[PDB]
Amino acid sequence: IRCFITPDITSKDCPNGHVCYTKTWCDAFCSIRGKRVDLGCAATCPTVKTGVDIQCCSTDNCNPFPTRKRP
Amino acid sequence: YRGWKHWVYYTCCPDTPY
């Protein structure tokens with residue numbers, strides 16, 4: 001838990017934070033206001049890929065960054 | 001209707017909608 005980004009709202013860090021994976025499955029016109037390339041907060045590389053732009057990683061330099069926003 | 005509603009998301013504040 002506490003990877004980097006968040007599911008929909010901020011502050012929290014999703015319920016399942018086993019592996020941090022930058023999954024971007026826009027599928028079709030995405031859903032809500034999207035996210036910062038869904039940095040992660042899910043399971044490990046289970047197959048993913050194919051269309052969905054994801055970069056799975058078990059932390060260790062996945063989130064260590066200055067900030068999310070950037071005026 | 002002014003500073004009542006606000007869409008957070010991404011990073012800044014808590015719960016977005018209601």
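Recorded method for this deposit: solution NMR.
In case you wondered, yes, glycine gets a Cβ from its N, Cα and C as well.
Database features (Swiss-Prot):
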- A:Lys23 to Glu: 2-fold and 28-fold decrease in affinity for Torpedo AChRs (MUTAGEN)
- A:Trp25 to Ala: 11-fold decrease in affinity for Torpedo AChRs and 6-fold decrease in affinity for neuronal alpha-7/CHRNA7 AChR (MUTAGEN)
- A:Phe29 to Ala: 12-fold decrease in affinity for Torpedo AChRs and 74-fold decrease in affinity for neuronal alpha-7/CHRNA7 AChR (MUTAGEN)
- A:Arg33 to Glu: 767-fold decrease in affinity for Torpedo AChRs and 339-fold decrease in affinity for neuronal alpha-7/CHRNA7 AChR (MUTAGEN)
- A:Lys35 to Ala: 11-fold decrease in affinity for neuronal alpha-7/CHRNA7 AChR (MUTAGEN)
- A:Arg36 to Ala: 16-fold decrease in affinity for Torpedo AChRs (MUTAGEN)
- A:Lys49 to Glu: 3-fold and 53-fold decrease in affinity for Torpedo AChRs (MUTAGEN)
- A:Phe65 to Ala: 7-fold decrease in affinity for Torpedo AChRs and 15-fold decrease in affinity for neuronal alpha-7/CHRNA7 AChR (MUTAGEN)
Subset of A:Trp25, A:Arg33, A:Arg36, A:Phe65 (mutagenesis positions) with C-beta under 8 Å from chain B:
A:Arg33, A:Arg36
Including all protein chains displayed, how many Cβ atoms other than that of A:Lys49 (mutagenesis position) lie within 10 Å of its Cβ?
10
Cα separation, A:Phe65 (mutagenesis position) to A:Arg33 (mutagenesis position) (Å, whole number):
22
Fewest Cβ neighbours within 10 Å, where candidates are the mutagenesis positions A:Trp25, A:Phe29, A:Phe65:
A:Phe29
Could you state the CA-to-CA distance between A:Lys49 (mutagenesis position) and A:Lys35 (mutagenesis position) to the nearest Å?
18
When you rank A:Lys23, A:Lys35, A:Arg36 by Cα distance to A:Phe29 (mutagenesis position), which of the mutagenesis positions ends up on top as the closest?
A:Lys35
Determine, to the nearest whole angstrom, how far the Cα atom of A:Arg36 (mutagenesis position) is from the Cα atom of A:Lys23 (mutagenesis position).
10
